[PDB]
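The next block holds one structure in the form of structure tokens; read it before the comments.
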Amino acid sequence: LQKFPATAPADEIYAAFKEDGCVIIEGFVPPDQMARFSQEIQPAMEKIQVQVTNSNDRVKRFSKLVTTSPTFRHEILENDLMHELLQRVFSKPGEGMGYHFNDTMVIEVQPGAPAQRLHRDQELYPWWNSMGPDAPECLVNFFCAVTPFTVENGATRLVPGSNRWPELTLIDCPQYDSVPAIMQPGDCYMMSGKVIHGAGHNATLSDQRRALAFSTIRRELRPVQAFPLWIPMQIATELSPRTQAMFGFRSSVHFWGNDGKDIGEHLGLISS
Amino acid sequence: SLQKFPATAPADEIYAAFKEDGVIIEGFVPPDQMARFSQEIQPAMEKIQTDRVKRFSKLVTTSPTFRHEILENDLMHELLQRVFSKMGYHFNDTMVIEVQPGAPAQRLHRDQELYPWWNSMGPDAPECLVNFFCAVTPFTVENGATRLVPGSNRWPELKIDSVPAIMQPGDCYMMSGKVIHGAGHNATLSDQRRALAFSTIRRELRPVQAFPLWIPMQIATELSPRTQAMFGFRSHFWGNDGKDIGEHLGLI
Ligand SMILES: O=C(O)CCC(=O)C(=O)O
Ligand SMILES: [Mn+2]
Ligand SMILES: [Mn+2]
């Protein structure tokens, strides 16, 4: 797993991403912004009841971020490097923006919580493993640290070469060896949907491991969150245009449109 | 390699024909519904203007007959369950395409070029898109009936022999995204070939129409629950933290 500062050119960061399916970006989010956001979402996180048994076994998952945290909708969402890398991954010259959000979720592995099974994120699109290691990307998660990731508080366990394996399968597996995603608040891993990984078991006793996941998918795929339905137009009018398209308030013809027109015309976001 | 079945035909006998040839269903939509629907969308279609083809998608808001009768077709869902489910399908688009006198032939294509990676998955790939292309007015060799190619789905690598899609009002052609086809030249002087397209796609795929964002909720409440999920007003995809989006919108 290579590592870059977020001051590094996008061509550089994305090259390691293509090769290994997986890069680490240091200060991908400014640590002051991450702690404002984290502070802002805290009354809501406290209001979440942990379950013990499931992917929600002693894990907090919370997606109401753009509606709850001003720092998220105004500053954290407006990451230029993210869009450079997303552009390079998903977009074709002349087709607009080739990507949108699948989900934007804070995941907090509680203490004692168990190692999540080794999966690929692209198992969500069941057919995608068949196109093989040389398939186009469907999914890229920018899995960010809100609080520190240690090996023992549940840092994501990643397999670096998974990106290029012979047969991408449901991990029916013939090899049935993982590395922790150690990082500091503000860092992030940028992970292909081809990369095998899973949450780590939080062996600590009070270290609530908090993360901020930006799950992005190609324009032609349906997201797990019905964002433009449950986000209010009040918040949407505070987002930048590229961010409104991230959440399905714009079409920025091809998909998610109104008779070939952008849906944002209908919603008032675009005026002729 | 192209078969025709009634609408009383057993859905598997219909799905078995779809599967190997990539199926015609006579009387898919009852002719009297299709007739009334076409009457309701007619003012709005009057209100529309080198390509000499009219396309109209605001069917759920325009037409009570479509909204309440034509959308509720139990055979359309029996077949989509057999094609997509492991509700594992939703709508891609609902369009009235009306080809006008003199309009040229449209280029042959597979509908699944919309998801540009699907052809690479070959002729044994899972289905991404099913179109139920139902005839509103009659289709004839003259007025530009669709040209289709029946075995072109099963081809190893995804000027050409074809069949015209001859049908009466109410008949559908149920067509895989893998099937090559194209509207014909409308050579008539007066025959506006009107058609009704149900483009359906599997649940993991995005639609070209942002239905739940332009169909008003005054309409959305007068859809059956399966038809609300068809249009994106219910839901695991398209949710609200795993919870059904239907709740937050008040329909559940
Ligand atoms: O939190 C982690 O370490 C991984 C989480 C993950 O992979 C998921 O939420 O699907
Ligand atoms: Mn995952
Ligand atoms: Mn077509």
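Here chain A follows Swiss-Prot for its numbers: 9-61, 65-182, 186-190, 194-269, 278-297, in order, are the residues you see.
For all residues, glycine too, the Cβ spot is worked out from N, Cα and C.
Per Swiss-Prot, the feature substrate binding site maps to A:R72, A:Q127, A:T167, A:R226. Taken from Swiss-Prot, the feature Fe cation binding site applies to A:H130, A:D132, A:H214, supported by experimental evidence. Looking at Swiss-Prot, you'll find the mutagenesis A:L150 to V noted as follows: No longer produces preaustinoid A3, but yields the B-ring-expanded berkeleydione as a single product; when associated with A-232. Record note (Swiss-Prot) on the mutagenesis of A:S232 to A: Gains a prhA-type 'B-ring expansion' activity to produce berkeleydione, while retaining the 'spiro-lactone forming' activity to produce preaustinoid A3. No longer produces preaustinoid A3, but yields the B-ring-expanded berkeleydione as a single product; when associated with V-150.
Classification of A:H214 (Fe cation binding site) by DSSP places it within a strand. Flanking an unmodelled run of 8 residues, A:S269 and A:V278 have Cα atoms spaced 8 Å apart. The recorded positions recorded for this entry are A:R72, A:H130, A:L150, A:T167, A:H214, and the Cα of A:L150 lies nearest to that of A:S232 (mutagenesis position). Relative to A:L150 (mutagenesis position), the binding-site residues with Cα atoms inside 10 Å are A:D132, the candidates having been A:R72, A:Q127, A:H130, A:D132, A:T167, A:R226.
The chain break between A:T61 and A:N65 spans 3 missing residues, with the CA atoms of the two ends lying 7 Å apart. According to its DSSP assignment, A:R226 (substrate binding site) is in a strand. For the Fe cation site, the Cβ centre of A:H130, A:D132, A:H214 serves as reference, and the other residues of the chain with Cβ at most 8 Å from it are A:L129, A:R131, A:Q133, A:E134, A:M208, A:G210, A:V212, A:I213, A:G215. Among the recorded positions A:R72, A:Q127, A:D132, A:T167, A:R226, A:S232, residues whose Cβ is positioned under 6 Å from ligand 2 are identified as A:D132. Ranking the binding-site residues A:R72, A:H130, A:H214 by how many Cβ atoms sit within 10 Å of each one's Cβ puts A:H214 at the top. Listed recorded positions: A:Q127, A:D132, A:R226, A:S232; maximum Cβ neighbour count within 10 Å falls on A:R226. With respect to their backbone Cα atoms, A:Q127 (substrate binding site) and A:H214 (Fe cation binding site) stand 9 Å from each other.
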